[PDB]
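Take a look at the structure set out below.
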Amino acid sequence: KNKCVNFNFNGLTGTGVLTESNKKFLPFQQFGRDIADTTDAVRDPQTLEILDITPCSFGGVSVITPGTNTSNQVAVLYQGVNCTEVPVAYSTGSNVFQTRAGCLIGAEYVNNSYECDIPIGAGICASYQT
Amino acid sequence: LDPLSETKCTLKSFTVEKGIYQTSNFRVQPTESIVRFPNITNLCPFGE
Amino acid sequence: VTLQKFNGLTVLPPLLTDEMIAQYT
Amino acid sequence: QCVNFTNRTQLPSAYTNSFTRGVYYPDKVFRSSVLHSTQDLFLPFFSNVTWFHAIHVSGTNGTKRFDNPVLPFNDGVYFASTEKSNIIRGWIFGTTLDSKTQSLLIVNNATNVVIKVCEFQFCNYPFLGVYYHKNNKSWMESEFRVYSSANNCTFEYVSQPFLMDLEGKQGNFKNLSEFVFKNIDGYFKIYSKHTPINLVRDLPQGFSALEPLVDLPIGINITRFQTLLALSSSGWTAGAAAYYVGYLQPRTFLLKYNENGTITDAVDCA
Amino acid sequence: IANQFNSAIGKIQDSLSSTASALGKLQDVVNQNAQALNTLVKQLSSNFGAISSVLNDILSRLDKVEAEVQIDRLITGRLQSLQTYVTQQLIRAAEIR
Amino acid sequence: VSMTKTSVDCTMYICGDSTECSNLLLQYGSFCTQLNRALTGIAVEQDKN
Amino acid sequence: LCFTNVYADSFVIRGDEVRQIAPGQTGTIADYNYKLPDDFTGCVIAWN
Ligand SMILES: *[C@@H]1O[C@H](CO)[C@@H](O[C@@H]2O[C@H](CO)[C@@H](O)[C@H](O)[C@H]2NC(C)=O)[C@H](O)[C@H]1NC(C)=O
Ligand SMILES: *[C@@H]1O[C@H](CO)[C@@H](O[C@@H]2O[C@H](CO)[C@@H](O)[C@H](O)[C@H]2NC(C)=O)[C@H](O)[C@H]1NC(C)=O
Ligand SMILES: *[C@@H]1O[C@H](CO)[C@@H](O[C@@H]2O[C@H](CO)[C@@H](O)[C@H](O)[C@H]2NC(C)=O)[C@H](O)[C@H]1NC(C)=O
Ligand SMILES: *[C@@H]1O[C@H](CO)[C@@H](O[C@@H]2O[C@H](CO)[C@@H](O)[C@H](O)[C@H]2NC(C)=O)[C@H](O)[C@H]1NC(C)=O
Ligand SMILES: *[C@@H]1O[C@H](CO)[C@@H](O[C@@H]2O[C@H](CO)[C@@H](O)[C@H](O)[C@H]2NC(C)=O)[C@H](O)[C@H]1NC(C)=O
Ligand SMILES: *[C@@H]1O[C@H](CO)[C@@H](O)[C@H](O)[C@H]1NC(C)=O
Ligand SMILES: *[C@@H]1O[C@H](CO)[C@@H](O)[C@H](O)[C@H]1NC(C)=O
Ligand SMILES: *[C@@H]1O[C@H](CO)[C@@H](O)[C@H](O)[C@H]1NC(C)=O
Ligand SMILES: *[C@@H]1O[C@H](CO)[C@@H](O)[C@H](O)[C@H]1NC(C)=O
Ligand SMILES: *[C@@H]1O[C@H](CO)[C@@H](O)[C@H](O)[C@H]1NC(C)=O
Ligand SMILES: *[C@@H]1O[C@H](CO)[C@@H](O)[C@H](O)[C@H]1NC(C)=O
């Protein structure tokens, strides 16, 4: 439980995190379906309890860069990823900052508002400075 | 080799301008396989 | 105004938060 | 133990609207506070279902009219009984029904459900029957006149046992029972319901879904079917029950699932 | 002139509570972008003439040859579903522009 | 003024957790990038608007 | 047509097993004693 896994349940092959649901299914049901008609929960066939299925956490990787005509130093955004999941992969950290946009790595958070330069999103921007 | 090289490869250029650039998506890998099926019950009658 | 993840579809945040839009307004 | 009766008990059959009955859960999947469109063999809304009524013998001392006819079975069947005293105790399904080929027997005897698939030589009225209160203060089955032979049984099942009885009373006609029968790509399926009522005459106007009860891999051609009524070669007494039949059709339905994931409302797209 | 102004702005508040159609342009934009993502997700359930929509139903029972035939319909259909969504979203972006 | 920015893993949408579907997707080459460049082009503009 | 390198793989099998010699196959021959690649290029030649 609470781990990303390749599951199979009575022949329902798939991949994701498994979790203990609060959803009650009536006795004849075995899969849970979301509005999209996509699967979102399953019953355990041995200890008849309902389990939520959630995606293994994933996102775009964006590299924030000054010009190569300026530097080799770069920062990386893992979009909509919670910082606690990037240690799995720069996972040394030393400079890590978590935002509404995801986890930003290799950039120094500074309280001073400057004018926007490279747009990160969710009110955040980045730039190259002393 | 590194994130900078990954952008050079994504842009197919040995020099990359200033900006924010997309690269191939990160995704937590499935830690193990799991198989769940009903309790094995009615065996075929091999003792017979 | 009254207002997918596991299929690779992702909703990115706007650059200006609804606070920054309240500021400019 | 396989003798029939001379008089042709075959007689009547009435028409009525199945208003919004015979909706059933189409798949084993939870959905909640959401509307879903599905296409399956469903009983059409407001369609002309057939009523096999048991008319009161006003002039005569017992059940002269007492039919259980062979009916077609195409796309699967919706069946319902208004039945005190446990009169409807199973069904026969298949093609020829004469042992020339296979057939399916479904029976609920006093002790268990039995389901079996064989080349049965069925009796011309197949039935079951009972001894009542006989010094033990118990009800006990003794009559089992359904076939003279069951040559080749390629499927057989019996449930875990139970003690069948009729107990607890209210004087109005009190219980609606519903069954849907489908045969899909070698699997037979039963969906069913029981619900309390108080109504005098017709198929109760209102709404409930049928739950899937059992699925069996029987493979046979069900072309047609018959039911099974209940009470050593002639002379017997029968209790009162009546039943309704309709045939499903492939039709798109929109189903409302409430928060609890129960089919609460439905719309027939045609 | 001020009392008319003050009364008029009161009528804006009262109106915006009252009418559901008021913000209709904005809601119709949300509804279209949402409808297109739910449409794009529901296309994953389509068979595209394959034996199943579920990728491992195809892979688990077949060899490298018969799987390539079957999976190549799903790749065709799903790529056609993205090229549809992105065409709609590009066209819809020009309306927003 | 704007709409929701949307970005898609074309690989995860077509082929989620299958290397086989990935290798068959390579037969079509750059189309997944062409789509992602377009959705990025939309998404960037939403800030501009 | 002209070829960069060419090989003859030569062996004896049961007439019924000829199918297992096709590319992308399975069975004890295909699984355990002679596999052809998915990108196999060549001709399989078989005779009683
Ligand atoms: C599968 O078998 C096991 C028994 O071996 C069932 O689990 C048991 O459940 C009881 C009742 O709560 C517990 O007291 C036991 O400790 C459990 N046993 C084990 C080994 O964990 C399980 O319920 C069976 N599956 C189904 C569908 O009933
Ligand atoms: C990232 O995930 C962690 C959990 O792994 C979140 O931390 C939780 O935050 C809530 C709200 O403050 C607390 O009630 C929990 O106790 C925290 N959990 C733990 C294990 O500390 C965190 O908020 C998440 N961050 C983002 C940006 O999503
Ligand atoms: C039901 O059975 C009874 C008796 O078997 C039938 O009554 C007989 O009918 C024939 C022909 O009319 C007469 O020759 C007999 O004398 C009748 N029996 C007696 C003693 O009256 C009756 O016709 C049958 N009815 C049906 C509908 O089959
Ligand atoms: C209900 O039907 C079942 C199925 O035929 C009967 O069970 C059989 O009963 C006899 C006599 O006790 C046994 O020798 C068989 O082995 C039983 N079969 C099975 C599959 O259990 C049951 O007795 C019937 N009940 C009544 C009251 O007739
Ligand atoms: C769904 O079913 C549940 C369970 O039957 C209903 O919740 C019950 O509601 C009553 C009345 O408030 C409470 O006395 C029970 O304790 C509740 N059950 C539980 C487990 O909390 C619920 O109302 C149903 N929902 C709908 C829409 O019918
Ligand atoms: C870019 O950097 C090189 C040295 O690496 C320098 O020769 C050149 O003048 C710079 N050009 C610009 C446009 O900054
Ligand atoms: C910036 O201010 C926050 C409080 O708003 C404080 O927690 C943080 O330590 C400050 N950072 C620096 C570098 O002073
Ligand atoms: C039902 O259909 C029959 C034709 O089989 C017709 O004669 C009868 O009038 C119909 N009854 C109703 C109530 O629709
Ligand atoms: C009472 O039950 C026994 C078996 O439990 C049976 O042998 C006997 O015939 C029954 N008697 C009557 C009168 O039904
Ligand atoms: C079915 O019955 C026929 C006739 O008795 C017989 O020839 C055949 O072998 C039987 N098959 C099985 C499987 O019992
Ligand atoms: C059912 O009917 C079809 C068509 O005649 C036939 O192929 C099949 O063998 C039949 N099966 C049985 C058990 O009658």
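Shown for chain D, in order and in Swiss-Prot numbering: 14-244, 254-292.
So this one's electron microscopy, 3.8 Å, going by the header.
Cβ coordinates come from backbone N, Cα and C, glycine included.
What Swiss-Prot says about this protein:
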MUTAGEN   D:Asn121 to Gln  Partial loss of biliverdin affinity
VARIANT   D:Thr19 to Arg  In strain: Delta/B.1.617.2, Omicron/BA.2, Omicron/BA.2.12.1, Omicron/BA.2.75, Omicron/BA.4, Omicron/BA.5
VARIANT   D:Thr19 to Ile  In strain: Omicron/BQ.1.1, Omicron/XBB.1.5, Omicron/EG.5.1
VARIANT   D:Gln52 to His  In strain: Omicron/EG.5.1
VARIANT   D:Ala67 to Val  In strain: Eta/B.1.525, Omicron/BA.1
VARIANT   D:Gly75 to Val  In strain: Lambda/C.37
VARIANT   D:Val83 to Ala  In strain: Omicron/XBB.1.5, Omicron/EG.5.1
VARIANT   D:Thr95 to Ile  In strain: Iota/B.1.526, Mu/B.1.621, B.1.1.318, Omicron/BA.1
VARIANT   D:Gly142 to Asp  In strain: Kappa/B.1.617.1, Omicron/BA.2, Omicron/BA.2.12.1, Omicron/BA.2.75, Omicron/BA.4, Omicron/BA.5, Omicron/BQ.1.1, Omicron/XBB.1.5, Omicron/EG.5.1
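Sequence features, as recorded in Swiss-Prot, placed on the structure.
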{"residue": "D:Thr19", "record": "variant position", "Cβ contacts under 8 Å, 6 or more apart": "none"}
{"residue": "D:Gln52", "record": "variant position", "Cβ contacts under 8 Å, 6 or more apart": "D:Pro272, D:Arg273, D:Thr274, D:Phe275"}
{"residue": "D:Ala67", "record": "variant position", "Cβ contacts under 8 Å, 6 or more apart": "D:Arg78, D:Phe79, D:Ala262, D:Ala263, D:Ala264"}
{"residue": "D:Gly75", "record": "variant position", "Cβ contacts under 8 Å, 6 or more apart": "D:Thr259, D:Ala260"}
{"residue": "D:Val83", "record": "variant position", "Cβ contacts under 8 Å, 6 or more apart": "D:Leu110, D:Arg237, D:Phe238, D:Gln239"}
{"residue": "D:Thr95", "record": "variant position", "Cβ contacts under 8 Å, 6 or more apart": "D:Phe186, D:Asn188, D:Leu189, D:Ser190, D:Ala263, D:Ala264, D:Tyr265"}
{"residue": "D:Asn121", "record": "mutagenesis position", "Cβ contacts under 8 Å, 6 or more apart": "D:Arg102, D:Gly103, D:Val127, D:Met177"}
{"residue": "D:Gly142", "record": "variant position", "Cβ contacts under 8 Å, 6 or more apart": "D:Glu154, D:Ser155, D:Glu156, D:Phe157, D:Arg158, D:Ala243, D:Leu244, D:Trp258"}
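DSSP gives D:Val83 (variant position) a coil state; it is part of no helix or strand. In three-state terms derived from DSSP, D:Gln52 (variant position) belongs to an extended strand segment.
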